[PDB]
Amino acid sequence: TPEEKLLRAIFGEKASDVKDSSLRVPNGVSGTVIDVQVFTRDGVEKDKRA
Amino acid sequence: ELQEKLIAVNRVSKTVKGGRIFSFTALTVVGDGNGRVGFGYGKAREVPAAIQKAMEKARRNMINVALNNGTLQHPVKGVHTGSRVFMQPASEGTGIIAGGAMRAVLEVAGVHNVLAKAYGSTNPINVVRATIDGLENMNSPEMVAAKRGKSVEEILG
Amino acid sequence: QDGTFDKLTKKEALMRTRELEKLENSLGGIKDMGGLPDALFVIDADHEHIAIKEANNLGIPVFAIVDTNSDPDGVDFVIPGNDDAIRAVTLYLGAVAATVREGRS
Amino acid sequence: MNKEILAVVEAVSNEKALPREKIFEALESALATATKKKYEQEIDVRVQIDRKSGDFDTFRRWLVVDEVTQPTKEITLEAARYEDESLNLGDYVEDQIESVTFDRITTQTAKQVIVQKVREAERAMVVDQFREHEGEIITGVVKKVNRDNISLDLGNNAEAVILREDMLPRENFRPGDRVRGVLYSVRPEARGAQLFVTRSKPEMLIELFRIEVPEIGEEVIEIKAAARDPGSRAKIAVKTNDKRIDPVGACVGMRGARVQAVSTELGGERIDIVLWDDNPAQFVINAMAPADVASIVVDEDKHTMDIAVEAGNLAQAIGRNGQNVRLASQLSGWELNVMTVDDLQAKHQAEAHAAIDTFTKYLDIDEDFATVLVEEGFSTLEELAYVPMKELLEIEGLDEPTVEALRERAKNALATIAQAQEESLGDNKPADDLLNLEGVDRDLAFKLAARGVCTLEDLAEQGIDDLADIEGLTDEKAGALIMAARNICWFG
RNA sequence: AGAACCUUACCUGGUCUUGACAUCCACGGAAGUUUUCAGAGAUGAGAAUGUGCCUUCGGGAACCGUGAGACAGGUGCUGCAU
RNA sequence: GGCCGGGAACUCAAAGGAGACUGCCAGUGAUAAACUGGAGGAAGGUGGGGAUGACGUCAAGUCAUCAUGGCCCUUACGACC
RNA sequence: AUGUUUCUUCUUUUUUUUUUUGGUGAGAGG
């Protein structure tokens, strides 16, 4: 659409009518994150938290 | 309103090197029936436009006659170029007859009692100029009591 | 005043200004008139005789300055006065402007 | 991507006849607003779209101000000039910020702002081009019927409203019906209908006649006045400068065809067409049609006219519920009193007797001399006191000494009547009771007492509307005085 | 914008007359196919043999005959009937 | 043998346009119209040419391009070789 | 210098749409 040609222009890095979703997780439970494990298959770049 | 009444149709031509093109002179008359009379002169290249173009002049040619009791005043001379028609009085004679192609003109003034006779040459074109011109210089008894005598009631008796 | 050249050739538009200007001075500032007025003032009836003919057929009362050579057959208000002067016609025009100063209120 | 911005700008510019610049300014504002919503904090944001590539940079805008009220969106001129010496009050300082990805959310916001810009550009220019329609009889389709208004669709996303007072009393519209009406008001309101359409006001009648009568559209015939009882009866006054044209006959048309077309569009409203006259009395005679008027008496001072009719015509002159006299009065601007010839003569005899009694009582003249003054047209003590001495000297039997004595007596009588009014209220009643009301000066107390408000109780009983005509009394000051009077009389 | 047959509507002679061509009506022949002939050719006189698809499978469209036809055919006239 | 490489300069090939209008200069002429010289240009006055045949005249020709009212043949004026 | 005969005409009344995220195995609650 005209607007969609401008949606392709500036931040078309956002595909078209994009909705890039992270691991947006669901509800029902509270909590406190006590322990985080990160396992990396060998060869892959370790990020800063790993 | 304008109470149309239409009469005339006959060809006229031009005779150019192409040929002769039949224009159509058509005449009529327009009036209320109670005092306002006046006509228009119309012609075209056909019949229905000429009766429509003659209308606009008849809107601006209505001339009053001070219709006394839906008739005339007194015998007046409608002499014009080609016809010398009299306007003979008939005070409620209850007869509406005038000249040929003048009768349909004197339905639109409204009258019901008058006599006539188109003296001279029997032409439909000098009629409608004269049958208003006869009606024009005609005046009701009040106006010719307004000027002569300088006593209105004494000519009235 | 804004366009009139960028829609056709430049050669055409001077004919338009020829059409505009010669119909500007000859149609005057009378384009916002009421079309059929109530009166018309005549300065001289020698060659403007067509007006006093035409202004009489619709019953419109129209004036007339007369000089020695013209006829009153058709005009309504015959006023005498010489038609060949510069300030005197404006003295006539200053006189009617006093009336037109009342001819607005 | 890049070339697509140019193709969208060109398509929208050509289709909506809108400046590309106005579309970009609005997209920048839309993207700035969409960016502001992604931050938890209230930030100021400027977006700039490149006009060749369609690429866009987003800032943290800092409105350069003299005094900072919002440190999250505003920066002082001294601090802004530390970064760029060229900045002035009202400029923006920027901050490298990640431009919002053009998702379908920003896309929807951009679409909404474009649509809103088109309403304030394309649709605004369409309304400007339709300057005639804004005033003439627009045609709409009924979209919705409510109890209090009808919503019309005019096309091109333009909506108009007919209010309940703007409808004819017997009209029943359904959704999908076509309706004509005059656009009488355009309001630039931020919410609601912008276009107000009437079928009840006199302008609807005038414009229907303009469309149906070519001679009115060509300015050959002028409508001078229109008076209307919507869906029942109207009167129009017509004038022409061309003596060859009957203006009434032109508006009626052949056998009434033109006036019947207008009447049919107005739900069978009866339309009288009258000749405008420059003489008020002759114009009122014409306005009273179809009733025959026998005589008119004009009171110029009261702006009223007494209309005598034959006893057989009285019911026609008044009309059903006074409709004929009311429409004639609205058309002329005069107050019209319709009576019989016998009643007019009885009224004039009663007025003459009251004037004779007044002159005999106050001028110390005999009844014979008072009768001569009334026969010469004097009805009030004010006329006798103030009229030019020449008019009084034209009366047979008045000499300059007698006229001077008569004027002195009339002035002394007016002064005695004024003083007796001031003593009835203003020297005792409105000098203590009505004066007590905080704010009443002696002049206002005498103005109140001239209306019969002589006491503080009389003032407590008034409405603001009853006092609105008193010179120097505003509605607020009237309301304050009435409340002060009520506080003393009813709550003291 | 091209007269050996053709074109050709003109002429001689020899021929069918519901006909060169069209649609329809009943029924037959399937359609198809090469070749021997009275004859100038036309037309007409013959012999060997064949038979795709749908099958509501008591048969139908694409092709011709014989018989009644309605018509068909008209470069036969009227350009001052258009 | 542009035949075999090479080239996008160039003829040619073919498209959307740029190019001309009395635009400018002077004399003359009613400050107009306007003729024609001076200039540059590929071309100078609708640059050379074609296409488009106004209202209409010959009631000009054609029924034999086709259509089509009457007329007659319709065992023939129709049809075949 | 000459150029038949009988032969031309003229304007006011006709016109319906519109479309009918599964299986298996184990455990548990009622």
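Since chain B takes its numbers from Swiss-Prot, the residues it shows come out as 10-166.
For all residues, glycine too, the Cβ spot is worked out from N, Cα and C.
Per Swiss-Prot, domain 'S5 DRBM' is recorded for B:11-74.
Annotation of the natural variant B:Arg20 to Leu in Swiss-Prot: In strain: SPCR9; spectinomycin resistant. Not a ram mutation; the original residue is retained in the structure shown. Following the DSSP three-state reduction, the secondary structure of B:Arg20 (variant position) is strand. Note on B:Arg20 (variant position): other Cβ atoms within 10 Å of its Cβ, all shown chains, come to 10.
Here the residue is the original one, while Swiss-Prot reports the natural variant B:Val21 to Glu with the comment In strain: SPCR7; spectinomycin resistant. Not a ram mutation. Residue density at B:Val21 (variant position): 11 other Cβ atoms are found within 10 A of its Cβ, drawing on all protein chains shown.
According to Swiss-Prot, the natural variant B:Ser22 to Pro carries the following note: In strain: SPCR13 and SPCR15; spectinomycin resistant. Not a ram mutation.
With a cut-off of 8 Å between CB atoms and residues at least 6 apart in sequence, the same chain places B:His121, B:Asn122, B:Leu124 near B:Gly104 (variant position), listed in sequence order. In the three-state DSSP reading, B:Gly104 (variant position) counts as strand. Under the heading of natural variants, Swiss-Prot lists B:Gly104 to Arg and annotates it as follows: In strain: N-660; suppresses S12 streptomycin dependence.
The Cβ of B:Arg112 (variant position) has 13 other Cβ atoms within 10 Å, all protein chains considered. A coil conformation is recorded for B:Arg112 (variant position) in the three-state DSSP classification, outside any helix or strand. The note that Swiss-Prot attaches to the natural variant B:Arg112 to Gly is: In strain: NEA-314; neamycin resistant.
Listed in Swiss-Prot is the natural variant B:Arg112 to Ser, annotated as follows: In strain: NEA-319; neamycin resistant.
Here the residue is the original one, while Swiss-Prot reports the natural variant B:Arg112 to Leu with the comment In strain: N-421 and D-1023; suppresses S12 streptomycin-dependence.
B:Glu151 (variant position) has a Cβ environment of 13 other Cβ atoms inside 10 Å. For the natural variant B:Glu151 to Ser, the note given by Swiss-Prot reads: In strain: B.
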DSSP-assigned states of the domain 'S5 DRBM' (B:11-74) in counts, ordered helix, strand, coil: 11 helix, 25 strand, 28 coil
All-chain count of other Cβ atoms within 10 Å of B:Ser22 (variant position): 10
Shortest C-alpha distance to B:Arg112 (variant position) - which of the variant positions B:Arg20, B:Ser22, B:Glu151: B:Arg20
Between B:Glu151 (variant position) and B:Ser22 (variant position): CA-CA distance (Å): 48
